[PDB]
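Just below is one structure, and these are the notes that go with it.
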Protein chains: 2
Amino acid sequence: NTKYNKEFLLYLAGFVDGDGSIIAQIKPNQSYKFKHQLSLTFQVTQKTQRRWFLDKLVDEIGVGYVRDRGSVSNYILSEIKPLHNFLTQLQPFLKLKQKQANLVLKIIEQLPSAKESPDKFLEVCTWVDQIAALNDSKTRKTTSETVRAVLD
Amino acid sequence: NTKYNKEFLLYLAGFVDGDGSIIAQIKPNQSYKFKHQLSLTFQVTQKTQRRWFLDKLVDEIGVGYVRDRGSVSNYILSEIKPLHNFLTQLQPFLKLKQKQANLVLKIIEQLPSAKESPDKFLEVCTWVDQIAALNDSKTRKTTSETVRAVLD
DNA sequence: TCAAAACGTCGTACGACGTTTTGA
DNA sequence: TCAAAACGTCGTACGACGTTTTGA
Ligand SMILES: [Ca+2]
Ligand SMILES: [Ca+2]
């Protein structure tokens, strides 16, 4: 697990607070025991003209990748482990998304545990609800109550 | 003439490269000698529910103000002397808007002598064109060319 | 005649999701 | 049965201008 330069974090933090997204989702999927997958994502969105800036992030952070889908590109970090190492370090400097950051850190630690009891799995999903609530959520379909109905 | 915390500037630089805008305008106005005003605005935009963010800014930057605009809010800094002192210290940390920052405070220095000679005023107007070109301009109506004609 | 503010608009550039598939 | 990638859209929340008024 790599240590990041504090000044790089201070900057990246403000910028993430600005163009970034801390996202958790309950993606429906029949190949899982609980018919759902828990998915975490850290992303930074930028017009493709400036994608050189995201490529830089991949180099500075040393993990993740950029993806261009036309007018905009996203930096993407989904690997559970480096994501923990990264948010852990970055979280202290966030001012607008610090709560979502920690909610994710907590969710990640409970992940191995959550895949045992369908109860503890459902509790974690309510943590995801808390993240979606702190975000500017507009197009959310699957929530904890979905998981609850299906678990029966 | 306050001096700003480096930790504060680093974070803000990132936030500005994200939700910030360094703007330069030539505003058609028949009360000005050259019938145009050179206007400079540093601004940060945010959804009104996070209005407290901008509000806190005003306290920490020391000048400027916030205005509610229906569903989003803005921190505005227009006062020419503070704008210069502030941008002078925030320029070294910016990554996406450093050039336009340098041009802005280069204008603010030529302002006094730009009100005498149209050739010196029309030159400064092409600096304003450079900023518009660096930014993601989309609705720009008045340019140095427009000022060029009107000065005939 | 000017700095500065007041107020108004437009077209994305983002955020924040969604599905389906990969590949151990 | 999983973590992680591939690939997709929605609805703004931003950015970046505009016009007009204020008041020394
Ligand atoms: Ca933002
Ligand atoms: Ca941006």
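Here Swiss-Prot sets the residue numbers for chain A, with the shown residues being 2-153 in order.
Header lists the method as X-ray crystallography, 2.8 Å.
The backbone N, Cα and C atoms fix where each Cβ goes, and this holds for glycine too.
Swiss-Prot annotations:
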- A:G19, A:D20: Mg(2+) 1 binding site (BINDING)
- A:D20: Mg(2+) 2 binding site (BINDING)
- A:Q26 to A or C: Alters the specificity of the endonuclease (MUTAGEN)
- A:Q47 to A, E or M: Loss of catalytic activity (MUTAGEN)
- A:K98 to A: Strongly reduced affinity for DNA. Increased catalytic activity (MUTAGEN)
- A:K98 to R: Strongly reduced affinity for DNA. No effect on catalytic activity (MUTAGEN)
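In this structure, A:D20 are the recorded positions from A:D20, A:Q26, A:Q47, A:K98 whose C-beta falls under 6 Å of some atom of ligand 2. Relative to A:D20 (Mg(2+) 1 binding site), the mutagenesis positions with Cα atoms inside 10 Å are A:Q47, the candidates having been A:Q26, A:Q47, A:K98. In sequence order, A:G19, A:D20 are the recorded positions among A:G19, A:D20, A:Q26 whose C-beta falls under 8 Å from a C-beta of chain B.
Of all the mutagenesis positions given, namely A:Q26, A:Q47, the one with the smallest number of surrounding CB atoms inside 10 A is A:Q26. In terms of C-alpha distance, the listed recorded positions A:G19, A:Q47, A:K98 place A:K98 closest to A:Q26 (mutagenesis position).
A straight line from the CA of A:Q47 (mutagenesis position) to the CA of A:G19 (Mg(2+) 1 binding site) spans 11 Å.
Taking the Cβ of A:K98 (mutagenesis position) as reference, residues of its chain lying under 8 Å away and at least six apart in sequence are, in sequence order, A:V17, A:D18, A:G21, A:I23, A:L135. Taking A:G19, A:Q26, A:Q47, A:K98 as the candidate recorded positions, the subset whose CB lies under 6 angstroms from any atom of ligand 1 consists of A:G19.
In the three-state DSSP assignment, the secondary structure recorded for A:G19 (Mg(2+) 1 binding site) is helix.
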